Amino acid sequence: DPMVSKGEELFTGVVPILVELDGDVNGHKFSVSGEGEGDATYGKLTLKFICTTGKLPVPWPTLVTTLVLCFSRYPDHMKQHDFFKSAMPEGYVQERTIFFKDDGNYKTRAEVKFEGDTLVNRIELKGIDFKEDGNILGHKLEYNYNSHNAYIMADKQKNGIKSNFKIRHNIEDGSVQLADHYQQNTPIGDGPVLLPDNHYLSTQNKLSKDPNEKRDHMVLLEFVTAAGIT
């Protein structure tokens, strides 16, 4: 399939990744820069993110989903359903609203595309209605992540995909802060894309620290794999 080959060609080996985010949460402005690489053959991502403006005013785990689904591993039998690679190299827009239960919300707009050989994710994030000593602005979330599955559906009105899914962040008292995600992706170019049958993505994230790094930062190892529906 020449369309599948096009995506293969772009993602069959290790691809460098750059991530740049500008954020404002309740008027707390911040920027994050990330660098690393992805190997879609294994659904595998490894990046280091740095808050370049000082202290990050929200917990790092709450930014993981915002901070490149083209690196997901679509099994061979599902390659006709990989919208994310099919939109490349021109890329796609990824938009979300993330509702933190009993707290504020993030709204994000990102463009994911190739700049030469490098896959780039440029993000604007706006957060409002947060409680200034709630779990987010009060930094009450553990530095870890629970694995999760998210259903993906075609969004025919936008020539793309949509997804709503739940993330549960662990609170330092043992409870859980729900983050209900609503997501839409639409292609940037005019070319054809692969619109998928319903399926899901299964994700495992490992968060760590660089022992020699004094800036506020996050090291991330992520695996995302497509599956279903059966």
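Note that the numbers count up from 1, one per residue, in the order the chain is shown.
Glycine is no exception: its Cβ is also placed from the backbone N, Cα and C atoms.
When other Cβ atoms within 10 Å of the Cβ of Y145 (mutagenesis position) are tallied across all protein chains shown, the result is 21. Experimental mutagenesis at this site is recorded by Swiss-Prot as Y145 to C, annotated: In mut1.9; shifts fluorescence lifetime from 3.03 to 2.74 ns.
Under its mutagenesis annotations, Swiss-Prot gives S147 to P the following note: Increases fluorescence at warmer temperatures such as 37 degrees Celsius. In this view, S147 (mutagenesis position) is surrounded by 9 other Cβ atoms within 10 Å of its Cβ, with every protein chain counted.
Secondary structure at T203 (mutagenesis position), taken from DSSP and collapsed to helix, strand or coil, is strand. Listed in sequence order, the residues of the same chain lying 6 or more apart from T203 (mutagenesis position) and placing their CB within less than 8 Å of its CB are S147, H148, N149, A150, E222, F223, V224, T225. Looking at Swiss-Prot, the entry for mutagenesis of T203 to H, W or F says: Results in significantly red-shifted excitation and emission maxima.
In Swiss-Prot, the entry for mutagenesis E222 to G states: Suppresses the 399 nm excitation peak, leaving only the longer wavelength peak at 475 nm. The structure shown retains the original residue.
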Checklist entry - When you measure from the Cβ of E222 (mutagenesis position), how many other Cβ atoms are you left with inside 10 Å? => result 22
